[PDB]
Amino acid sequence: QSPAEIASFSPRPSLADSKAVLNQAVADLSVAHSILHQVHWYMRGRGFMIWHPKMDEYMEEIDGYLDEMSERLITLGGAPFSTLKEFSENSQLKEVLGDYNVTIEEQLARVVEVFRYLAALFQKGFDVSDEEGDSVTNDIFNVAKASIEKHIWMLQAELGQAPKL
Amino acid sequence: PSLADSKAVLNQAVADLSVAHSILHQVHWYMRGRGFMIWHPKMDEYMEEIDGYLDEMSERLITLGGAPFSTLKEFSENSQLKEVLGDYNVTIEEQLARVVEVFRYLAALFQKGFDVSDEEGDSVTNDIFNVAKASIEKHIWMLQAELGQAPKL
Amino acid sequence: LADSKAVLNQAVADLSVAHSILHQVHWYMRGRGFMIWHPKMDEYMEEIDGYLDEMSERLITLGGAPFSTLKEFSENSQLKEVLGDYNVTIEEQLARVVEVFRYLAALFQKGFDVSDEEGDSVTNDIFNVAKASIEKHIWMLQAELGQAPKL
Amino acid sequence: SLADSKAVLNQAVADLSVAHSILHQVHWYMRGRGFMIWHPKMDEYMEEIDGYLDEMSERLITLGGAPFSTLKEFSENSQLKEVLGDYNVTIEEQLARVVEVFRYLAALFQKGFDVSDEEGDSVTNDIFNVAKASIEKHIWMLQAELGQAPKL
Amino acid sequence: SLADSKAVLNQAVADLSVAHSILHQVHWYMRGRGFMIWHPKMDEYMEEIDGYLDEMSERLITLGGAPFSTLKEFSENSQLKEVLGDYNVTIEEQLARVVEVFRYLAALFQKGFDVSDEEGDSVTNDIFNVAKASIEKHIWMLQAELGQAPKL
Amino acid sequence: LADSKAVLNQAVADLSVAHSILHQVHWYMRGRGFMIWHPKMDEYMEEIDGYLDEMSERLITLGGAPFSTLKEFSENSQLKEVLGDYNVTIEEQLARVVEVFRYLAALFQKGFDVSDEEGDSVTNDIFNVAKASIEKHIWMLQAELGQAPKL
Amino acid sequence: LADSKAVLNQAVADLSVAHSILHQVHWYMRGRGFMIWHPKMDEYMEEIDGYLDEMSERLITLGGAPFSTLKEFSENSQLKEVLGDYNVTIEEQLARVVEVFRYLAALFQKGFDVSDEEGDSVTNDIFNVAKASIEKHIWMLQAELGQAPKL
Amino acid sequence: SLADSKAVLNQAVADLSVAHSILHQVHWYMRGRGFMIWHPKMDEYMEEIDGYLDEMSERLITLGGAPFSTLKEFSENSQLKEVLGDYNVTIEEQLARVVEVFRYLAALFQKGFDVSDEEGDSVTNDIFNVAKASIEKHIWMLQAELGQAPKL
Amino acid sequence: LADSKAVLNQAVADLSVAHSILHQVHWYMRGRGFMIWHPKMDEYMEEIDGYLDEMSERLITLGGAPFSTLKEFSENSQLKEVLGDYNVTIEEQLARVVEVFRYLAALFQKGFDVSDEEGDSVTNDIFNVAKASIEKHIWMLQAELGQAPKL
Amino acid sequence: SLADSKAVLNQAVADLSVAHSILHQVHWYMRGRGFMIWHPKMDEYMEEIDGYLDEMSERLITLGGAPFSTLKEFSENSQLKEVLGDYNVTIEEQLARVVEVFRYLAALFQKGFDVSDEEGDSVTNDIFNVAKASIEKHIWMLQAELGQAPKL
Amino acid sequence: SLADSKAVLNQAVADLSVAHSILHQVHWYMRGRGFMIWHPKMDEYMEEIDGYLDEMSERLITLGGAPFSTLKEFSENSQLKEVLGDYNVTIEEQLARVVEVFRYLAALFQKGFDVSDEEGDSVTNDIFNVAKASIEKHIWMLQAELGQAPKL
Amino acid sequence: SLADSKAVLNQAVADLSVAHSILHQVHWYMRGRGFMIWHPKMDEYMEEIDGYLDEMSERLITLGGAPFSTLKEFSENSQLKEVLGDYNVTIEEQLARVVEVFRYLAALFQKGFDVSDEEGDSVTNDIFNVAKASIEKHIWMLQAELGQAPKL
Ligand SMILES: [Ca+2]
Ligand SMILES: [Ca+2]
Ligand SMILES: [Ca+2]
Ligand SMILES: [Ca+2]
Ligand SMILES: [Cl-]
Ligand SMILES: [Cl-]
Ligand SMILES: [Cl-]
Ligand SMILES: [Cl-]
Ligand SMILES: [Cl-]
Ligand SMILES: [Cl-]
Ligand SMILES: [Cl-]
Ligand SMILES: [Cl-]
Ligand SMILES: [Cl-]
Ligand SMILES: [Cl-]
Ligand SMILES: [Tb+3]
Ligand SMILES: [Tb+3]
Ligand SMILES: [Tb+3]
Ligand SMILES: [Tb+3]
Ligand SMILES: [Tb+3]
Ligand SMILES: [Tb+3]
Ligand SMILES: [Tb+3]
Ligand SMILES: [Tb+3]
Ligand SMILES: [Tb+3]
Ligand SMILES: [Tb+3]
Ligand SMILES: [Tb+3]
Ligand SMILES: [Tb+3]
């Protein structure tokens, strides 16, 4: 005979170890990137000429974390999500169709939402990596969390609000 | 001459670009209102690009055996663009609206340049207009976006 | 796919999928040649992002609305992604890259054809430049694999 | 013999030190549309202000003087008044505050220009003139953002 | 009010705009041995003319004035005369036109200098001083190519 | 100094005064070594400026309100300023910088301690980076003075 | 694509010979204006070399086999070479570069036409870009020589 | 108090000096397909190694310690063993040798991390961490070229 | 090859042919290693071009008349060219380069010796620097081919 | 009409050439603790002296003058005195010597400033002013190294 | 044939390795006025020494030799002696030690020159020549700091 | 036993200084078609001459010598003779003057080369060789401009 082929529902979704949460990051950072690109492209209104370019800067920073976090996952022996289907299903951020009729304030507020989520994800990754004693991974999350939180201050300040982290 | 018209539209461009530069200088200088700090330096970027086209088009014309307009009287009399005196009381959005309008004219100019030069088989001149049109159109998108509008080319 | 705006948006989806695949090759790569090709994938991706931005933004300039969600990229792209696997050779990785680049070169030909018919010379040149470059890469990638470009 | 020149140099040291402090408060406490342009702009202004403070302090040293060099001295000799940071100053208000400070500095620099000319200190004179040039350009730009004429 | 400082700044705007046009004509129409050096040199002169033009107009704005800003205003106010482009002018003759334009500029800047000195406009006075220094150096140089003394 | 915010604001006050002392040192310096040590103060000042901005901004980020007036810096800082004097020797100037730095090293360790205990990991690493560089500067200044770092 | 491929290879022959002529002009130049024109041949040579590589590599990408020996170059090229001679005037050497450029400009027009007929838009832009630049140079050289470009 | 941290820092000075010797050996004796990529890559590794060895040695000095600083000290104290150069070794063996050196450093740097953590030396702790992060990435890449998992 | 002048001109001829051959290797290359060795042929050609210019120009300085036509290069060179072929393996290409370089080193040695005996120190230095560089390359290429330099 | 401006420019050309010569002696014959920083510093001072000499020489040409241009002219018209190099001179003495030279030049630039101001040559006046500022700053610095006030 | 050229090149590998290690000890153990200038200067020396070390071994490889490549080999073959690091050495003593090292290396490089001169290995000969020129420059400078003649 | 190498090094210091002065005169006094190119070209030559002067003097110092270091010493030991600057001299005459100085220098570097070969001073030999190579290349270029062969 032969070993039976197991048929069960996709197991994961529980952020229990460093590996798990690094992959969740790969997923969320890929979608974040896509949301950022849509804001870049669909943006209209006073303040476009400053924020259009800014989205590029954010995107590059997000790219940087995406790469180092999946590559840390690889180094630790894991297997990073690497298809749009994987990214789209494992991510907790929702995507919507691009729309040109959104005010600047609403765009910036959407980016703050995404940044708040990512900062909590990196907080979770920090805590998990600390508990498991994976100090390298721990530092990666902390660094990413530092600058995301700083971007949240600035965005909120443009919106006339405190960071409210 | 086989290339008489390429020549004529290149020189039209020389005149209109010189006028366009002038207007962008006026916007840069007379600008007042929230957004000054971003748009004032942006006019410099536009001017540098307009300048780059003015030089390239005039010199393509020289290369083809033409005599480019090279006096303010010539630019002025030949250009289809109309200049008005500077006024500090124009709003930032009216200033950007004017820039979009100058740029729309230039896109149509470069379109005609493109067609005429494609007609006469001057493929170098064709490319020059094609590159200029491409850039100007991108600029129109951005300006319109800032104005809360679609590019509407 | 019979106007410039549809071909451009199709390119948005396909370049987005091509970028994802190039990333997968970057990460899962193993074997002799890794030290040269792993970094090369970043060059390829920087380029693909280059075109993605220019095309999407040409569409916008032309009054279109780019695919801008993963669902849209995935469903609209003609490219097929598979799960990442470490157990693929460098030569196999390269061959996959060439397949994708071949697909892109052909998409760029259609964009070239369609915009030429429509008299949209700006879009036409964007497709033209992207093609010249994709084609150069296939020559080089095929050469590493000991084969002619076979365009 | 260069006593009036020395006094105005040192007065500028106090004032520039306070001005720098105010720019730093505006930079941190800024909130509202245009933050993203004006926040970094505050660094540009601070660098320049630091540039003058150092240059003028060292011109004073070079003349045989002794520049104020403590926060107490800066705060007590300066004519500018500082206030507790407040996040609810609007952008426009923040810009108007920088304008008030720059106008003060332009007038201080005028006085320094005049006094150094009177004492025949031509090097000190050109130092104030350069500073004045650039400050007035900044007032022109600030006021333009505010939709106003430079009003020098 | 600095009425004449403003008047000379605006005269400079007009004349530099015409000077710039004249240098462009020389760049384009130039033919003869020396072309390869002087053709590009015309770009360097234009960039410098451009610099003054923007600095002077911007100093005018800063002072409360309203710079000339249309080609008609440039032509009607400039003292410089423009002629149609001709390819049959020699290099030596082109260089002679430039010297003549620059001798004019240097005289204009002397007036700008004298007027701003007199009105106590030291910033403007420096702007003119810097422009005149540069222009006069160029004159020495062009004259030297032409085998002649600067004859300032 | 009740928490992370409190210590951040203390660093804001102390870094401001520390920067002022450094400028005093830069300006009133005389003696053999001037030519190396005078410009070196500029390097120290840029670094202190950097910590000052980063720490105040971390405080902003966290919902605090940084000291931002000279009175506030002066009031809250634990460093004491004295009038400039040209007759201080170069090695005496370097010793005052060492004292100021040892003070800032201590401050930053309290900062590190407090943030660690509160779980403010970003603030923690900020004080740690600051601590590392100051302690290296102490080693180098003490070395110049013929002494061990004596942390 | 036989005709596109043939004109590309022709250009390889002729650009290799043009390059050698420029190198001769560079070395054998004597007369007033040497100091401006001697380095200018280095810029011309650099640019010629860029076309040469670009055009044979295009040919490779198309599945051709570019001429690649001095024999192939001399035999296929329509340019004729003469022994070096220091007795040539500066103006004479410039006229010889003008002649050679006028020739390449014509060849590039053939290449452009042929490629346009065969639908090879990529080769077509390559010829178009080379021709834009050679013609600018001819204007400039002719102007140094007191003449209209006469294209 | 900080004796254990000082001890591991000094161990690292020793092992890093030998490591760097081994990389230089690889660099010079390398032969085979891939020489052209890997030979200069050893240079990257050496300079990164030199970087850690200076940082760590200077952190030891800063703590009041006395770094090993003679070839005899390095050899005696290093746990890494050196062998004679041999051109006959294969590229893949050369790379396997670099991996085994790095796996050792990574383990050493983890010991440093742990020791310094227990002692409260947070600066020393962060130096090992950054070192460890870097080396582990290198092991992944080196293993990748050899067709293997990182096995960390 | 009687004297310094004569060997300088000989090198102009051989360096021209060597550059030709390197370019052939750059273009016709196929197989694993292409991605590192294709661009490596650019660094080599660049270097060869440096020597060729320096050597001919030293000869002009010396009052000679450097070869300046492809006919002179081809007829005077001891190096021999073959038709381009895609079927040559990477290692064969690499070994071709080695053999050209070995010839060049031997030529430069003769150039060194000849200018030495004529007391032309400048020409001597030129051949020395050229030699040291080529031998370094020979070690490196041989290393790739799994062999000792065997000078 | 411009004779005194031309005179003091040409006197500066001579003194600047001798001063360059002196600084090069100091550079070469220097020995003593402090060499490693003061040796390269003399290069910086020489480049600056060179800049003034070229600028002032060329202002003189521009004005229709004829700069001193031989070592014999420089040596004979200079108020500065040269002696044979000697390795025994201490570092303080070397530095005190450069100060004396700088003091002379600063004074010479003051005469130049005065004279051009009288003759209304504002461009020449600015050149002397700029030169004077920088030299006085270096005097402060060298005096400070020497443990002293600038005592301008 | 080239056995003696190879042998001295290999002597150089071992000595430059030990020279580098002594420079590193000097860099780490330095204490005294001058530290902030001389500490970085040891880095520059170390860089230059590595430069020679890599080039000489690679020249050896190129010639068919096998360079020393283990700390054991460097130690055994070097004629330089190493002692434990001591903080209580003065800056002047530390510099005198470098001067001793360099004096040795320049004697070595002269032997390398003469040997290769004899064996007609003109490339190896230029390498030693370049190295010697540079080391002798540094000996002049270090000695000048020490108030001494170069005394080659 | 080193002494003639030192004497040629010192003659070079004198002649290079004089040559630097002559090039400066040509820079300033040049008039005529070609000015715009040859005027800046003199700068390049002067920077190069200063390069040699400094390297040669410092090699002399390194050898335990005492370089000429006053204008009088340069003037009286130089074989080159200076004349009063004159504007009327043609461009072609000026270049010929530089050619004549460069031929003197190449010949002097040849004597330098030979004397240092005989004395076994390889470092100095190499300095003269390098200088000679570049001077000869300039003669070619200058001669080419004047429509002549180099005639070395
Ligand atoms: Ca709405
Ligand atoms: Ca008036
Ligand atoms: Ca005391
Ligand atoms: Ca004459
Ligand atoms: Cl502006
Ligand atoms: Cl990577
Ligand atoms: Cl973009
Ligand atoms: Cl910030
Ligand atoms: Cl041009
Ligand atoms: Cl300073
Ligand atoms: Cl050359
Ligand atoms: Cl290529
Ligand atoms: Cl250090
Ligand atoms: Cl003449
Ligand atoms: Tb990566
Ligand atoms: Tb142009
Ligand atoms: Tb974009
Ligand atoms: Tb300062
Ligand atoms: Tb402006
Ligand atoms: Tb900040
Ligand atoms: Tb290529
Ligand atoms: Tb260090
Ligand atoms: Tb050349
Ligand atoms: Tb000059
Ligand atoms: Tb190496
Ligand atoms: Tb020197």
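By Swiss-Prot numbering, chain F shows 22-172, in order.
Quick reminder: no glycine exception, Cβ is built from N, Cα and C everywhere.
Taking the Cβ of F:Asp74 (mutagenesis position) as reference, no residue of its chain lies under 8 Å away while being at least six apart in sequence. What Swiss-Prot lists as Fe cation 1 binding site is F:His47, F:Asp74, F:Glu78, and the listing cites similarity to another entry.
Annotation comment: Swiss-Prot describes F:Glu78 as Fe cation 2 binding site, evidence class similarity to another entry. Applying an 8 A CB threshold to same-chain residues 6 or more apart, the list for F:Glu78 (mutagenesis position) is empty.
Here Swiss-Prot notes a mutagenesis experiment, F:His47 to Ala, with the remark: Decreases the iron incorporation considerably. Sequence-distant neighbours of F:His47 (mutagenesis position) (same chain, six or more apart, CB under 8 Å from its CB) are F:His59, F:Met62, F:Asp63, F:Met66, listed in sequence order. In this structure, F:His47 (mutagenesis position) is part of a helix by DSSP.
In Swiss-Prot, a published mutagenesis experiment is listed as F:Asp74 to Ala, annotated Abolishes the iron incorporation. Classification of F:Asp74 (mutagenesis position) by DSSP places it within a helix.
Quoted from Swiss-Prot, the note on mutagenesis experiment F:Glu78 to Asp is: Decreases the iron incorporation considerably.
Quoted from Swiss-Prot, the note attached to the mutagenesis of F:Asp137 to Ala or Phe states: No major effects. A 10 Å cutoff on Cβ-Cβ distances gives F:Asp137 (mutagenesis position) a total of 17 other Cβ atoms nearby, all chains included.
In this chain, no residue six or more apart from F:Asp146 (mutagenesis position) has a CB-CB distance below 8 Å. Under the three-state DSSP scheme, F:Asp146 (mutagenesis position) falls in the helix class. Looking at Swiss-Prot, you'll find the mutagenesis F:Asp146 to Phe noted as follows: Decreases the iron incorporation considerably.
Experimental mutagenesis at this site is recorded by Swiss-Prot as F:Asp146 to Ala, annotated: No major effects.
What Swiss-Prot says about the natural variant F:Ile42 to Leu is this: In strain: 849. DSSP assigns F:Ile42 (variant position) to a helix.
As a natural variant entry, F:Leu91 to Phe appears in Swiss-Prot alongside the note: In strain: 854. The local packing around F:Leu91 (variant position), expressed as other Cβ atoms within 10 Å of its Cβ over all shown chains, amounts to 25. According to DSSP, F:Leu91 (variant position) is assigned to a helical segment.
Over all protein chains present, the Cβ of F:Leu104 (variant position) has 12 other Cβ atoms lying within 10 Å. Under its natural variant annotations, Swiss-Prot gives F:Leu104 to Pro the following note: In strain: 6407, 825, 849, BA 70/12 and KU5.
In the three-state DSSP scheme, F:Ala116 (variant position) is classed as helix. Around the Cβ of F:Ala116 (variant position), the same chain contributes F:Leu166, each under 8 angstroms and 6 or more positions distant in sequence. Swiss-Prot gives this note for the natural variant F:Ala116 to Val: In strain: 849 and BA 70/12.
One natural variant catalogued in Swiss-Prot, F:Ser154 to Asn, is accompanied by this note: In strain: 836. According to DSSP, F:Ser154 (variant position) sits within a helical segment. In the structure as shown, the Cβ atom of F:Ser154 (variant position) sits within 10 Å of 16 other Cβ atoms.
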Taking Cβ atoms only, which of the recorded positions F:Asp74, F:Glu78, F:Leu91, F:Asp137, F:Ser154 fall under 8 Å from chain K? none
Closest to F:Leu91 (variant position): which of the recorded positions F:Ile42, F:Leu104, F:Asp137, F:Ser154, going by Cα position? F:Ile42
For F:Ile42 (variant position) and F:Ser154 (variant position), what Cα-Cα distance in Å is obtained after rounding to a whole number? 18
Taking the Cβ of F:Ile42 (variant position) as the centre, how many other Cβ atoms fall within a 10 Å radius? 24
For F:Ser154 (variant position) and F:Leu104 (variant position), what Cα-Cα distance in Å is obtained after rounding to a whole number? 28
Reduced to three states, what secondary structure does DSSP give F:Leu104 (variant position)? coil
Which secondary structure state does DSSP assign to F:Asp137 (mutagenesis position), in the simple three-class scheme? helix
For ligand 20, pick out the recorded positions F:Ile42, F:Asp74, F:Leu91 that have a CB under 6 angstroms away from one of its atoms. F:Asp74
Expressed to the nearest Å, what is the distance separating F:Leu104 (variant position) and F:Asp137 (mutagenesis position) at their Cα atoms? 38
Can you list which of the recorded positions F:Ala116, F:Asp137, F:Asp146, F:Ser154 come closer than 8 Å to chain D, going by CB to CB distance? none
Take the recorded positions F:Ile42, F:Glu78, F:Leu91, F:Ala116, F:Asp137, F:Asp146 and keep those with a Cβ under 8 Å from any chain A Cβ; what remains? F:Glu78, F:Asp146
